[PDB]
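Below: the structure, in structure tokens.
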Amino acid sequence: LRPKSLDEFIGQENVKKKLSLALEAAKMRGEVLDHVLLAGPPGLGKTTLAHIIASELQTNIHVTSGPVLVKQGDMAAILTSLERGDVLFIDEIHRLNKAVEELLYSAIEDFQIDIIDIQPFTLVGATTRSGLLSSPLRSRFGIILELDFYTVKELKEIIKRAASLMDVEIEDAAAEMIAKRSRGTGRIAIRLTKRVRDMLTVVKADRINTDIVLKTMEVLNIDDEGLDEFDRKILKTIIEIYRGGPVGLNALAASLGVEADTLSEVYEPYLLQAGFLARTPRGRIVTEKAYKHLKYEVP
Ligand SMILES: Nc1ncnc2c1ncn2[C@@H]1O[C@H](COP(=O)(O)OP(=O)(O)OP(=O)(O)O)[C@@H](O)[C@H]1O
Ligand SMILES: [Co+2]
């Protein structure tokens, strides 16, 4: 269900125009595209854009991630398999250990490594937050693209596109409802569309309407604000256990039984954006909107 070209990519206007300028120019001159850093919460299309970059350049893409490359030998094998103009896609690039990291940095300064010459290539890194990378490495990317949450309108377009490919009809009103509950994320909108499609199948309807969407949301436990089970657990934990905050990230993560990253990089971004949560020097706090939405008496 992923697009194959920038022209097929819906949303992320700021990112597309910047990337398109560099991409088209590099192609016209037959030059190797400058290194690109994609940053933003999960499900926004960073991986999708990385593949588009290689396809537009008509080169090969090599997918990997920091957590995987633990020993220099692993990084070496990849770099040496790169053909001129190829794209080296490193997801979770900020998770590269000193060893492999130093090796990669070296290959991008003169395309050559020692425990071996490397073919000119384009490093495309992806991270949940650009600030997570070390000062040195980040200074190597000539193109930094910060993805933002999609607007309801863009999500609706994505939802309509997804439905079309799944051989299912959907009413604008229904598409709008799903978009409003997609937490600004394209991946979520598409997955909710697949689930709503299942409801259409079971109820034997001719097209997706608001009724069908509502029924699906009830089954998936997604509220009118698009919040899921865990989103509500985060807010309720702060409200009940920490009296609304402030509560530190490490303390909140331990109470929830999840890694700190899952909160700050995966769930918190939308909660902050939508005004359910706020960050202070002393820690996270819930807003009046969170109390109201979850029906907790405003203290
Ligand atoms: N025409 C399109 N069809 C499908 N998805 C599209 C389209 N145009 C843009 N997108 C975006 O591409 C993403 C596709 O979802 P997917 O789960 O593949 O994301 P991703 O690239 O893995 O995310 P990330 O790497 O940022 O975590 C969505 O964020 C979606 O909005
Ligand atoms: Co802290």
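Throughout, chain A uses Swiss-Prot numbering, with the displayed residues spanning 19-133, 146-329 in order.
When the header is checked for method, it gives X-ray crystallography, 1.8 Å.
Each Cβ is built from the backbone N, Cα and C atoms, and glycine gets one as well.
Listed in sequence order, the residues of the same chain lying 6 or more apart from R309 (DNA binding site) and placing their CB within less than 8 Å of its CB are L302, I315. The DNA binding site annotation in Swiss-Prot covers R309, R314.
Around the Cβ of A156 (mutagenesis position), the number of neighbouring Cβ atoms within 10 Å comes to 25. Per Swiss-Prot, mutagenesis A156 to C is noted as: 38% DNA-dependent ATPase activity.
Experimental mutagenesis at this site is recorded by Swiss-Prot as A156 to S, annotated: 32% DNA-dependent ATPase activity, allows branch migration.
When Cβ atoms from all protein chains are considered, those within 10 Å of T158 (mutagenesis position) total 19, not counting its own. Where Swiss-Prot documents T158 to V as a mutagenesis experiment, the accompanying text is: 5% DNA-dependent ATPase activity.
Counting only residues at least six positions away in the same chain, the Cβ atoms of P60, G61, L62 sit under 8 Å from the Cβ of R217 (mutagenesis position). For the published mutagenesis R217 to A, Swiss-Prot gives the following note: 43% DNA-dependent ATPase activity, allows branch migration.
According to Swiss-Prot, the mutagenesis experiment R217 to K carries the annotation: 5% DNA-dependent ATPase activity, no branch migration.
For ligand 1, the recorded positions lying close by, meaning a CB under 6 A from one of its atoms, are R217; the full candidate list was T158, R217, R309, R314.
Rounded to a whole number, the C-alpha distance linking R314 (DNA binding site) with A156 (mutagenesis position) is 26 angstrom. When secondary structure is read from DSSP and collapsed to three states, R217 (mutagenesis position) falls in the helix class. Residue density at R314 (DNA binding site): 25 other Cβ atoms are found within 10 A of its Cβ, drawing on all protein chains shown.
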